[PDB]
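Visitor: What follows is a structure written as structure tokens; I'll ask about it next.
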Amino acid sequence: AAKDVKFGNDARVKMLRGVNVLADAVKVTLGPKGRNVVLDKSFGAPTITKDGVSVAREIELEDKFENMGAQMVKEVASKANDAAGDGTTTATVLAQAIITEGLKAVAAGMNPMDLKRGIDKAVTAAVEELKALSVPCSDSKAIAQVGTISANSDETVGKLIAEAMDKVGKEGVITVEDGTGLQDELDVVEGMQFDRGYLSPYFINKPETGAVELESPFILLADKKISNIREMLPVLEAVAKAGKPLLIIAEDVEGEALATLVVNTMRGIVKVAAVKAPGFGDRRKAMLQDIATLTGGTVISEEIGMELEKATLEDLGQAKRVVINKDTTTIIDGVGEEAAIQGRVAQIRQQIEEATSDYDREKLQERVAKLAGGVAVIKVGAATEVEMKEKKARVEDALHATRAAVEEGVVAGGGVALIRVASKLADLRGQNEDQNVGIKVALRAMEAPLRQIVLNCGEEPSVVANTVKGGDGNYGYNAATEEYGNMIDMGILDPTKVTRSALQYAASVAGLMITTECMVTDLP
Amino acid sequence: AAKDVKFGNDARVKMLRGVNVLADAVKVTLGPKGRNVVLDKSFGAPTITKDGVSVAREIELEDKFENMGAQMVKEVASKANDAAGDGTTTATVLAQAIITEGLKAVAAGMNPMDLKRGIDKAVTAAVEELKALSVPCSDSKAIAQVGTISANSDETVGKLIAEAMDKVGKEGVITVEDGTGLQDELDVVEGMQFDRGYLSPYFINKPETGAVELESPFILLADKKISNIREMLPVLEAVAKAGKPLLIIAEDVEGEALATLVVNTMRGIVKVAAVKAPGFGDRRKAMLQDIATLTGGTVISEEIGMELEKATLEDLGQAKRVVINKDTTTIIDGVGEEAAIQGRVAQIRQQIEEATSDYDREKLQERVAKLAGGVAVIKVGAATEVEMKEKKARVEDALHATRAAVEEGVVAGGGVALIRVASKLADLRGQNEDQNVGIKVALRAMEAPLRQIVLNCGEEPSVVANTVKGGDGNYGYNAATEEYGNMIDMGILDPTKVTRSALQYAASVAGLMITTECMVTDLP
Amino acid sequence: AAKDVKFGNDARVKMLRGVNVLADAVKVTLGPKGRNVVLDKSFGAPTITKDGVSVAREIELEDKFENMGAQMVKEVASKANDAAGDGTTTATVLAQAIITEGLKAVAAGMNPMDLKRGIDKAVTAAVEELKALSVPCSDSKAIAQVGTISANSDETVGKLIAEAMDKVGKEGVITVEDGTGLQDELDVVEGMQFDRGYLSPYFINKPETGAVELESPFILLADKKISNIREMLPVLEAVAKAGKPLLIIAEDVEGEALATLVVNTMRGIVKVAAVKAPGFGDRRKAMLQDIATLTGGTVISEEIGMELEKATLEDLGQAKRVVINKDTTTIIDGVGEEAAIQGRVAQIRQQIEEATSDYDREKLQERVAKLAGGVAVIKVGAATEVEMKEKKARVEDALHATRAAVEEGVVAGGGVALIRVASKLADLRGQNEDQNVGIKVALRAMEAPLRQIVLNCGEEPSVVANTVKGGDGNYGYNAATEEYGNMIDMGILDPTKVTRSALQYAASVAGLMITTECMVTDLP
């Protein structure tokens, strides 16, 4: 297809309008006191929302180019979110802030390669300043505290999160289920999690988490690439009969079999999902076994001559629940009996003895930790379903932000942290005075999130900012109650990871744009 | 269909905008410090890339003519890469530099046939200068060195490449597989390679190498033209049953049978690919046997009365892997037992005794070399799949550029080489003073790739060029570190083959356009 | 359909622009130093070509009328080619030259019928002058020499052509096959050739020669008109089983059966081709027999009551190769045993004894000559297929031009011949001074091909032409080397046939257009 190519100025001027529309729609929602964005929908009434992520998802512009410019910032900002659990809007707001001023700089006749270099030094410096201002959060007291602050002053949540990390380690796998009483429970159970995502965004049955959730499913454990669906049919119908869903863990599922399964859970004929088996090569075939052991299944390997056609219900593994992400599979409560599972831990235990190399040591301590370490489930209780299925999502929110605090501490939440570091590195210089412009661009972009929250509440932004700047450390303005104070004590704090990721990602994409010379896309 | 015909000037003016668009998009990527080109894509976010080959592939203009112009330079520039492993972008950037000044010349009222002749004498001369500046690369030390420089300062790669040529000769067939541990292996195995490509760009399952890769496949060895699919059916279904792919080596596969197999690996019914048997006539029927012996197969020849219908699984040959290119088939690890294979080497050994002619000698020493010489595989090891399936590609890159250094030596990588030879032949004259303009056009074009690199870095091009020019031999500017030095010691070198090819292919196409008088294409 | 009708002037003015487009595009390629024509193509890169026949094939204009104008010249010029083996472009360039000046004359107010008569007198005269200047080429020394000059300085080709004429007579049938070694062979074998072409341009499997080539095929010999396909089915499936192609020689194959076979070799179900049996009436039924005898087949004649349904494989004839043209069928190496073939020659031998009339004599000496005379095959050998399948085509080229020299000698090749004869007849007058205009039109047209070659080389045309004119005999300018000399000795010669055909056919079509008064075509 004939493309349409734009260059240099024109390409960036397009990209800029693009990002402006994405940011201008998504930024108005930033506060605790955001403005509403109305988002049309076909059958029935429009959706009124105060939520950036939701506005952003809907944005897509007519004029390609313009479009790409928004799609681009969208993609980076979403990634902040993927590595944290928040900041998508912040990411966006700041990415606008640099690109606007950066791009305008370049069009002004300044050197892009310098404009960027400056932006990057300012971010580098700010990320240091951030680690400095950051307050560790390591002990059960602080976990629970961040946990409660994040579920919005709910001690009972913080307690639970803190108790689960207490039980399965700060590393341990922790999930959340629907509670069955009024009471919250926290059980620990034989389970496991590994770094593989769904093989198509289509198996997703809960678009809320954008994830797949299966109940009482059988697990197919196959060591080989799966291309033909002919091989599946004997098993896939023994499974539609026991009326339960089924998870495919194989070396891969490609083109044919994959596009088949996808169209088959679309018409809801049989609920199915598939994921690549964990790791690669040699430690893959031993790792697949572990999953088998855990779930009381059998590994179908072509290497001992077994076919997928000669596989009854009985060969398959089984658990009480599984949950798969963009990039995570997690298996909860496997039927595998502790005779076998315990026994297999004793086998691997010993392999660490005869380990001659250090690399060979870790890879085994990682399999013991997955297998014997198990998974902590948190059933959430409440008095009514509307009330409970809500609380659940709020725990999942805090659980997320807590994990990220445990990793890199917490800081002033009002975009305060950002304003703070930016006022600290006001002397920062470069070589080129174009390179200084780049720093002063990035610096001045960091007041963007505060200035915008204030504005969204209809307060003077200039005025609030200047007073947050005149203080120190974690002193800041809480826009929800319009008071100043120590942001952390008033319970308005971001994990540090997220504030930093937001900054870094907004920085990258802005950089990318300042150094774009050409854009290529389809003919209108 | 009615065509639209353009003549002379107009034809050339169209061609020139066409090529300008392709080069202007593609050239901005040239350095190690390229600029970004954003390349839209439908579902999902655009692709940001610094990679010429990728930008080029996307270019296609609306205005046919304009299109042809671009499509023409793209074709030639692609070929440089087919005959080397790099230079696509360099080729394009130089093509643009000649064409621009050339076409402007002819439009100016000078003689195209002279303008060309000049361009060609300059290229001839420069190619000589190049072989002179070229530094041989012959011993294990230098192989490893170019191997490492090419995999980007990775001694462990260079080692391996150098060890494989050590084991199988600088001629020997070398492939790369996916490693299974952390460790890199280098095995030597009963295998072979010959000059035949796939019979349709459709069997390609890995568009990354743009090649076909089959695993544990059966090999059909048929000496006859295959037109009807009726003849295949008995075997093709015995094969879909053993659940493995299948390679067809026959005298040919034509129209019917071909278009059948093509549609059949498209719906992934049976993974299949076919290639013309190697050589022609008499030495064809003997060479097809060699493959059989190697893979423990049987040759189905109509000359002893065997049909393809009367062929069971057992007649077919077999290996552990095969890989087919645009123009190469390579068989790895054949089941053929060294009883038969060794025995067939003893037969051919003897045929060299009774060889009465020299032509009959080589043709046999070539079959021994293919058969007894075997194939060196390099399994690549690493710590994570993302890390390893990467390193693999990077080895494949060096392995390529190594082969081409072994052939014609190496030179200053920064487009330095080019600038050097051009400053050497600044006296070069012709007869027409039109022909002089032609040399000066081509000479000045040779500073294009260096000038452009420096510019992509935001340095003064004029200024760096002039300083590289005032030096000698392989002294040049390394735009990655902004230091001058000897380009080869700083590890920035191109194989000579590629620098030459790039020049020659740019020159060819530019020539062709300067002498185009008419363009014929479909009605808008 | 409603037509659009144009008259008189407008009709011709349309026709003229149409021919100018076809010529202007095709002429630029004329030299040994042509210019390039770029011919777009859909999937992939355009084609750059220096070859007129190629350019012409693609031409087709939007404006019907303008279209006809070009389609007409194309048709005539293509015929020059059919009756020679070259000159298509020449034919075209000359046709333009007359039409341009002729059409201009009539539009000027001169009598078309006189304008024509003149052009015709000038052509008559020039065709005489040409026979005179024609240098004979009759002995083995000259054959070989034209043979080598034509395969482009390759003595080994010339030798072979000259040897085959040596073995089968200057009349004898000669074909060219794919060699199997490095060595060229020249065998003589039981075969035959007759004046019948394919029954549809669709059986063509090698569009390069624009011909059909079948290997180891069965021959069906049927004396009757074949309309229904019902009659074929028993045989056509006995044949698709032995996996070989099949040739139909019948009295005719009409509508139904024909359109069936055509669609059946299109989907490559069974490779088939059909041709009218040779001659007519009585000598047809005897001649069909000869072919049978030659190929060891049986003649299915309705006159003894045999049906096509009652015909097994065994009735059919057979050979090792057959090759069918637009208008030629040639059978190579028939299975028919020399017992029967020799015996049949003794029968016909005798028929010449009892021949009471002269017409009855020749018709029989013609069947003996076809049958006992046999066919000379030339296997072409070389070192590589790319190298050999090429050389083959080059032999075919010389073989062609050689046969045509053997017929009317050779002449100065630079369009020198044309210039010479036209300088000779510069006094030539007619009766109308309109008729004179006509002669001067045609005379002046004959310098076109030289003036054009020179131009395609960027040399003064005027100047070159005037010096070639001042000479005598075959003295001319060789544009490839820019020297003057004796064109034949410098080995730049055309066969006389072609130069004459080119003139005659150009002249016809031009004549036609000057006397056109009306054009009728479909509504845009």
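Here chain C follows Swiss-Prot, giving residues 2-525 in order.
Method of determination (from the header): X-ray crystallography, 2.8 Å.
Keep in mind that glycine also has a Cβ here, set from the backbone N, Cα and C atoms.
Annotations per Swiss-Prot:
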MUTAGEN   C:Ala2 to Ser  Complex stability is significantly decreased; when associated with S-76, same residues as in M.tuberculosis
BINDING   C:30-33, C:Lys51, C:87-91, C:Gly415, C:479-481, C:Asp495  ATP binding site
MUTAGEN   C:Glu76 to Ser  Complex stability is significantly decreased; when associated with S-2, same residues as in M.tuberculosis
MUTAGEN   C:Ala109 to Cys  Forms inter-ring disulfide bonds. Prevents ring separation and leads to the formation of high amounts of symmetric GroEL:GroES2 complexes
MUTAGEN   C:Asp398 to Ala  Can bind ATP with normal affinity, but is defective in ATPase activity. Binds non-native rhodanese, but cannot release the protein
MUTAGEN   C:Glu461 to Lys  Temperature-sensitive lethal mutant. At nonpermissive temperature, the rate of general translation is reduced and a defined group of cytoplasmic proteins are translated but fail to reach native form
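Describe each of these features in terms of where it is and what it packs against.
Guide: The secondary structure of C:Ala2 (mutagenesis position), as reduced to three states from DSSP, is coil rather than helix or strand.
Counting every protein chain shown, the number of other Cβ atoms lying within 10 Å of the Cβ of C:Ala480 (ATP binding site) is 22.
Under DSSP, C:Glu76 (mutagenesis position) is assigned to a helix (H, G or I) in the three-state scheme.
In this view, C:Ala109 (mutagenesis position) is surrounded by 9 other Cβ atoms within 10 Å of its Cβ, with every protein chain counted.
Shown in sequence order, C:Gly86, C:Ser151, C:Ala152 are the residues of the chain, 6+ apart in sequence, with a C-beta less than 8 angstroms from the C-beta of C:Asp398 (mutagenesis position).
Under the DSSP three-state reduction, C:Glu461 (mutagenesis position) is assigned to coil, being neither helix nor strand.
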Visitor: Report, in whole Å, the straight Cα-to-Cα distance of C:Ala109 (mutagenesis position) from C:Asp495 (ATP binding site).
Guide: 36
Visitor: Of the mutagenesis positions C:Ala2, C:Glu76, C:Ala109, C:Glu461, which sits closest to C:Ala480 (ATP binding site) by Cα distance?
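Guide: When the Cα distances are compared, C:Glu461 comes out closest.
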Visitor: Quiz question: given the recorded positions C:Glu76, C:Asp495, which has the greatest number of C-beta atoms lying within 10 angstroms of its own C-beta?
Guide: C:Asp495
Visitor: Non-local Cβ contacts of C:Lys51 (ATP binding site) (under 8 Å, 6 or more apart, same chain)?
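Guide: Within the chain, C:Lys51 (ATP binding site) has Cβ neighbours under 8 Å at C:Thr30, C:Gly35, C:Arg36, C:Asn37, C:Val38.
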Visitor: Which one is it, among the binding-site residues C:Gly32, C:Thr90, C:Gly415, that lies nearest to C:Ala2 (mutagenesis position) by Cα separation?
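Guide: With Cα distances computed to C:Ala2 (mutagenesis position), the winner among C:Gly32, C:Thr90, C:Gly415 is C:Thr90.
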Visitor: So what sits near C:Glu461 (mutagenesis position) in its own chain, CB-to-CB under 8 Å and at least six residues off in sequence?
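Guide: Looking at Cβ-Cβ distances below 8 Å from C:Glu461 (mutagenesis position), excluding near sequence neighbours, one finds C:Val455.
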Visitor: In the structure shown, which of the binding-site residues C:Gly32, C:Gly415 has the fewest Cβ neighbours within 10 Å?
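Guide: Fewest other Cβ atoms within 10 Å, among the binding-site residues C:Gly32, C:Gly415, is found for C:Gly32.
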Visitor: How many whole Å apart are the CA atoms of C:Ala109 (mutagenesis position) and C:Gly88 (ATP binding site)?
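Guide: Answer for this pair: 31 Å between alpha carbons.
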Visitor: How long is the line from the C-alpha of C:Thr90 (ATP binding site) to the C-alpha of C:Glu76 (mutagenesis position), rounded to the nearest angstrom?
Guide: 12
Visitor: Out of C:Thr30, C:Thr90, which of these binding-site residues shows the lowest number of other CB atoms within 10 Å of its CB?
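Guide: Counting other Cβ atoms within 10 Å of each of the binding-site residues C:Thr30, C:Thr90, the minimum falls on C:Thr30.
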Visitor: Long-range neighbours only, meaning 6 or more apart in sequence with Cβ under 8 Å: which ones does C:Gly88 (ATP binding site) have?
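Guide: Expected: C:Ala78, C:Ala81, C:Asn82, C:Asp495, C:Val499, C:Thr500, C:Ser502, C:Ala503.
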Visitor: Write down the Cα-Cα distance for C:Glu76 (mutagenesis position) and C:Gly32 (ATP binding site), rounded and given in Å.
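Guide: Pair distance, Cα basis, whole Å: 22 Å.
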Visitor: How many whole Å apart are the CA atoms of C:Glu76 (mutagenesis position) and C:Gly415 (ATP binding site)?
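Guide: Answer for this pair: 24 Å between alpha carbons.
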Visitor: Where does C:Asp495 (ATP binding site) sit in the DSSP three-state scheme?
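Guide: Going by the DSSP assignment, C:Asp495 (ATP binding site) falls within a strand, counted as strand.
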